Amino acid sequence: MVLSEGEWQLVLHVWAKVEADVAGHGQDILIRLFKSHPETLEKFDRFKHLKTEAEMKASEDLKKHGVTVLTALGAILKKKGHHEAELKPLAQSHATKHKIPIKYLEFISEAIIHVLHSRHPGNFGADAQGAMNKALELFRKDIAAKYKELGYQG
Ligand code: HEM
Ligand SMILES: [Cl-]
Ligand SMILES: [Cl-]
């Protein structure tokens, strides 16, 4: 699909709040992902030893990865649909090395939306959540298209 400039601004206005503390947002989002869909944690050989929420919260390496993930996602969002360059290496690594299905990308999208809804009601009302959903749908659509080009089922 194609987002309007108005929709991109709702996206960027809540992302500006995320950037006050991306490490804290990253922790919340990965922990939510793992709690709501435990099967996703099994894709991280580096983190699947983390047994509880408390262990996850105290993991500096998990925190580090959350900052890496949200900073990569933020760079894609800021391109406002012109994100082919950002998507190529991400798609290749997640298709061929990590083996991450599109359904799992849907799971983390859900986790992102849940955490933004929880932390930022002032910037994440119905219209803004709609715009974020649209942006994440666009991201997943384009990743899916790359997966097909790369030979991966998704
Ligand atoms: C918003 C969606 C996501 C973004 C932007 C993202 C971004 C990244 C980035 C930038 C890296 C490091 C560079 C690389 O290997 O490509 C990475 C690594 C990785 N990601 Fe993703 N990721 C996303 C979703 C997921 C999901 C849903 C899973 C699986 C449940 C996943 C599993 C992994 C794994 C296993 C690694 C290697 C981690 C390690 O052992 O160091 N990612 N991701
Ligand atoms: Cl600001
Ligand atoms: Cl901390």
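When the header is checked for method, it gives X-ray crystallography, 1.7 Å.
Keep in mind that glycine also has a Cβ here, set from the backbone N, Cα and C atoms.
Remark: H65 (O2 binding site) has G26, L30, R46, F47 as non-local neighbours, by Cβ distance under 8 Å and separation of at least 6 in sequence. Mapped onto three states, the DSSP output places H65 (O2 binding site) in helix. Here Swiss-Prot flags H65 as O2 binding site.
Taken from Swiss-Prot, the feature nitrite binding site covers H65, and the record attributes it to similarity to another entry.
Here Swiss-Prot flags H94 as heme b binding site, drawing on experimental evidence. A helical conformation is recorded for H94 (heme b binding site) in the three-state DSSP classification.
Mapped onto three states, the DSSP output places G122 (variant position) in helix. The note that Swiss-Prot attaches to the natural variant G122 to A is: In metmyoglobin.
The two recorded residues, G122 (variant position) and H94 (heme b binding site), show a Cα separation of 33 Å.
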